[PDB]
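Worksheet: the structure to be examined is printed underneath.
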Amino acid sequence: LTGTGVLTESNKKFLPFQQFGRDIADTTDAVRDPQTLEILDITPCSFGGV
Amino acid sequence: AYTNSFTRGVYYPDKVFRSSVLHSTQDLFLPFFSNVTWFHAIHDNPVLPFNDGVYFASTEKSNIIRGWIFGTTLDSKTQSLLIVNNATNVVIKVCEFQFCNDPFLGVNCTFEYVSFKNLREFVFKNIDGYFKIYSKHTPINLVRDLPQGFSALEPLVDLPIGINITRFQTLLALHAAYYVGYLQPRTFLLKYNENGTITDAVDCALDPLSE
Ligand SMILES: *[C@@H]1O[C@H](CO)[C@@H](O[C@@H]2O[C@H](CO)[C@@H](O)[C@H](O)[C@H]2NC(C)=O)[C@H](O)[C@H]1NC(C)=O
Ligand SMILES: *[C@@H]1O[C@H](CO)[C@@H](O)[C@H](O)[C@H]1NC(C)=O
Ligand SMILES: *[C@@H]1O[C@H](CO)[C@@H](O)[C@H](O)[C@H]1NC(C)=O
Ligand SMILES: *[C@@H]1O[C@H](CO)[C@@H](O)[C@H](O)[C@H]1NC(C)=O
Ligand SMILES: *[C@@H]1O[C@H](CO)[C@@H](O)[C@H](O)[C@H]1NC(C)=O
Ligand SMILES: *[C@@H]1O[C@H](CO)[C@@H](O)[C@H](O)[C@H]1NC(C)=O
């Protein structure tokens, strides 16, 4: 799952079987880390129109 | 015997977390308010078809239902899945067994694996080569029948076992009551709540208001 974003710890209470979360646009929006098994938030890095 | 399943037998359809969304999915599910065949721990262990996939449940008080068998013909001509629960172990096997003519639990192989006031609920299904199990345990307020209320089952395991299952059976302990229902391909709308609990669902093919 290649992608550009800020990673953080989250309030996303994943159930024990869940590996990912998604937005409406199908884009992944949280991930379980495959080594430390914690539930990372993904936010696309701070952006806006100029 | 027969009885109404109410809104039971919904389960988490994929390993993706979602919350605050009403999500459309098409998969094998138990149709809402469908007839489920009903059976007892006293006297009652017939072999049933498996079809597309089996919803199974038991209403319970002392853990009498303890396993299942799945296959074509249960007679060593081919692989048959066996599942058993015993204390700290949950056990899974797929050798070409020959079983008893009347199976019970007294208190060329390919794979092996190891991990009323109670209601135990399960879904068993196949996806080409892969067998999946989902489950829930809940309290129930009354002995009578399956609750007229909503709860979603969660995946236990996936088995890469590739069996052509067309029939199944369940195993009783000897020194409760149990149900069978069949899944169908249904479009469903699933209510993932603000925490990602599936708190409600619509079976879209039930009635014109569900459509
Ligand atoms: C899966 O098992 C079923 C039997 O439970 C097989 O179905 C039979 O297949 C033969 C030909 O092989 C037909 O003549 C019969 O009419 C079928 N019976 C039923 C009830 O469908 C099926 O072929 C098996 N499939 C595989 C891939 O093993
Ligand atoms: C992966 O390795 C780290 C050390 O590099 C270890 O702390 C962690 O527990 C391991 N995780 C798994 C899932 O084995
Ligand atoms: C349930 O099955 C019986 C026959 O066993 C049938 O008469 C009845 O109409 C069915 N009810 C529903 C709700 O499907
Ligand atoms: C469970 O049953 C298996 C045989 O099917 C046995 O090998 C295992 O030791 C048992 N475990 C317990 C906790 O009794
Ligand atoms: C195992 O499979 C081969 C065919 O691949 C067959 O000839 C043999 O008889 C089988 N053995 C048993 C014990 O069923
Ligand atoms: C949502 O989750 C929190 C803990 O994160 C819990 O306290 C609360 O009761 C939950 N509410 C619902 C409606 O599930």
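Chain B is numbered as in Swiss-Prot; the shown residues are, in order, 27-69, 80-143, 165-172, 186-245, 263-298.
Header entry for method reads electron microscopy, 3.1 Å.
Even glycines carry a Cβ here, placed using N, Cα and C.
What Swiss-Prot says about this one:
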- B:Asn121 to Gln: Partial loss of biliverdin affinity (MUTAGEN)
- B:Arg190 to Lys: Partial loss of biliverdin affinity (MUTAGEN)
- B:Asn234 to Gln: Increased resistance to neutralizing antibodies (MUTAGEN)
- B:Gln52 to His: In strain: Omicron/EG.5.1 (VARIANT)
- B:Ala67 to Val: In strain: Eta/B.1.525, Omicron/BA.1 (VARIANT)
- B:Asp80 to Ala: In strain: Beta/B.1.351 (VARIANT)
- B:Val83 to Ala: In strain: Omicron/XBB.1.5, Omicron/EG.5.1 (VARIANT)
- B:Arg102 to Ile: In strain: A23.1 (VARIANT)
- B:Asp138 to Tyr: In strain: Gamma/P.1 (VARIANT)
- B:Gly142 to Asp: In strain: Kappa/B.1.617.1, Omicron/BA.2, Omicron/BA.2.12.1, Omicron/BA.2.75, Omicron/BA.4, Omicron/BA.5, Omicron/BQ.1.1, Omicron/XBB.1.5, Omicron/EG.5.1 (VARIANT)
- B:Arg190 to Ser: In strain: Gamma/P.1 (VARIANT)
- B:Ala222 to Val: In strain: 20A.EU1 (VARIANT)
Do me a favour and check the Cα-Cα span between B:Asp138 (variant position) and B:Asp80 (variant position); whole Å is fine.
10
Taking Cα atoms as reference points, which of the recorded positions B:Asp80, B:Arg190, B:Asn234 is nearest to B:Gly142 (variant position)?
B:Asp80
Using C-alpha positions only, work out which of the recorded positions B:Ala67, B:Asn121, B:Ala222 is nearest to B:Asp80 (variant position).
B:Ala67
Out of B:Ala67, B:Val83, B:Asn121, B:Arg190, B:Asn234, the recorded positions in the record, which is closest to B:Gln52 (variant position) when you go by Cα distance?
B:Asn234
Here are the variant positions: B:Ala67, B:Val83, B:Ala222. Which has the lowest count of other Cβ atoms within 10 Å?
B:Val83
Do any residues at least six apart in sequence from B:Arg102 (variant position), in the same chain, have a Cβ closer than 8 Å to its Cβ, and if so which, in order?
B:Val120, B:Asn121, B:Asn122, B:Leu141, B:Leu241, B:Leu242, B:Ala243
